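Visitor: Got a structure for you, written out below as structure tokens; questions coming shortly.
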Amino acid sequence: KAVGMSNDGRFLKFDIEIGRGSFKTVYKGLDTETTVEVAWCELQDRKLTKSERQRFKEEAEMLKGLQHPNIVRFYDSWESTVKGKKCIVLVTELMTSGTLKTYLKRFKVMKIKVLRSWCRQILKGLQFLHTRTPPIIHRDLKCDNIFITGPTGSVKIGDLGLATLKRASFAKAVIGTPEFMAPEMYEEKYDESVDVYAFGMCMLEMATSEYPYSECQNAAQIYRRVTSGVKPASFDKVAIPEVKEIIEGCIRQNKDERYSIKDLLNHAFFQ
Ligand SMILES: [Br-]
């Protein structure tokens, strides 16, 4: 049934595809030690630099020991080869129910009581990562990497291994839907506040049911609006005055003017 193994043989690869990217292919896995299914994701190694390659060798060990209700479990990482393609396999907790992006497409408008519930859980996980020693910065938090455990269940934060491959200082092709980014990401100088900006945009997408800066055609058009202080058109479509007020304080142009995770958890909306 398998088409791969984890060298030590703790988990094996199957020929069942779930997700796809420009560098990633997600297949089903199975832990032999705990008899539980996992996510086998191959990452083409040839595309990765030596500077980012040695990071994976060090970051993975730290990600292994992390345990949190709102964090997708990281198990192992190693370099792999199939036929003539070099790759790196990330093995993580399997998420079958999907993401927030698929939920927002499936159910259009999201309810207020479930929005409060999930956003709090995102902040619970974000606080966890920042309170680690040394602190962990997500860098690339978006709606399609916040995974649901069920249709009613809690949310978990994923793509932690993929986070170091965000490549903000890198030039990428103009294809598909352009991704928004924090003002200080383009300069590689960032901290905890970069995840707050990402959260504010995530809550915006959860409330308005649409992708921010959709009026723009390319990423450069988004850059001009983000760096100058021009907010997305969807921001005005927020019905709830309280939710809009929280978003506004998270998507500030200056990183020093943004709310802290502590402030958002202590906020009246999140009880
Ligand atoms: Br990952």
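Chain A residue numbers are taken from Swiss-Prot; in order, the displayed residues are 210-480.
Cβ from N, Cα, C; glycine included.
Pulled from Swiss-Prot, these are the listed features:
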- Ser231, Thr301, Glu302, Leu303, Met304, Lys351: ATP binding site (BINDING)
- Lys233 to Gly: Loss of kinase activity; when associated with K-250. Abolished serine/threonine-protein kinase activity without affecting ability to regulate localization of TRPV4 (MUTAGEN)
- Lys233 to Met: Loss of kinase activity (MUTAGEN)
- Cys250 to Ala: No effect on kinase activity (MUTAGEN)
- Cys250 to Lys: Reduced kinase activity. Loss of kinase activity; when associated with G-233 (MUTAGEN)
- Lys256 to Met: No effect on kinase activity (MUTAGEN)
- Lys259 to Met: No effect on kinase activity (MUTAGEN)
- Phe283, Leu299, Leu369, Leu371: chloride binding site (BINDING)
- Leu299 to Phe: Decreased inhibition by Cl(-) ions (MUTAGEN)
- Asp368 to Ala: Loss of kinase activity (MUTAGEN)
- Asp368: active site, proton acceptor (ACT_SITE)
- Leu369 to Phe: Decreased inhibition by Cl(-) ions (MUTAGEN)
- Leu371 to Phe: Decreased inhibition by Cl(-) ions (MUTAGEN)
- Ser378 to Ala: Reduced kinase activity (MUTAGEN)
- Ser378 to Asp: Increased kinase activity (MUTAGEN)
Visitor: Whole-number Å only: compute the distance from the Cα of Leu369 (mutagenesis position) to the Cα of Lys351 (ATP binding site).
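Guide: The separation of the Cα atoms works out to 12 Å.
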Visitor: For the recorded positions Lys233, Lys256, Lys259, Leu303, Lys351, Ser378, which sit with their CB under 6 angstroms from an atom of ligand 1?
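Guide: If the test is a Cβ under 6 Å from any atom of ligand 1, the answer is none.
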Visitor: Near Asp368 (mutagenesis position), which of the binding-site residues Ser231, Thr301, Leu303, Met304 can be found within 10 Å, Cα to Cα?
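Guide: Those close enough are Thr301.
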Visitor: Using CB atoms and a 10 A radius, I'd like the single residue among the mutagenesis positions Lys233, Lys256 with the highest neighbour count.
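Guide: The residue with the densest Cβ neighbourhood is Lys233.
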Visitor: Count the Cβ atoms, other than its own, that fall within 10 Å of the Cβ of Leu369 (mutagenesis position), considering every protein chain shown.
Guide: 24
Visitor: Let me know how many other Cβ atoms fall within 10 Å of the Cβ of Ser378 (mutagenesis position).
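Guide: The answer is 9.
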Visitor: Sorry to bug you, but what's the C-alpha spacing from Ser231 (ATP binding site) to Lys259 (mutagenesis position), rounded to the closest Å?
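Guide: It is 19 Å, counting Cα to Cα.
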Visitor: In sequence order, which same-chain residues at least six apart have a C-beta under 8 angstroms from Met304 (ATP binding site)?
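Guide: The list for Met304 (ATP binding site) reads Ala248, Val281, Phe356, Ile357, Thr358, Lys365, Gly367, given in order along the sequence.
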Visitor: Using C-alpha atoms only, work out the spacing between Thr301 (ATP binding site) and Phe283 (chloride binding site) and round it to an integer in Å.
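Guide: With distance taken Cα to Cα, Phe283 (chloride binding site) is 5 Å from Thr301 (ATP binding site).
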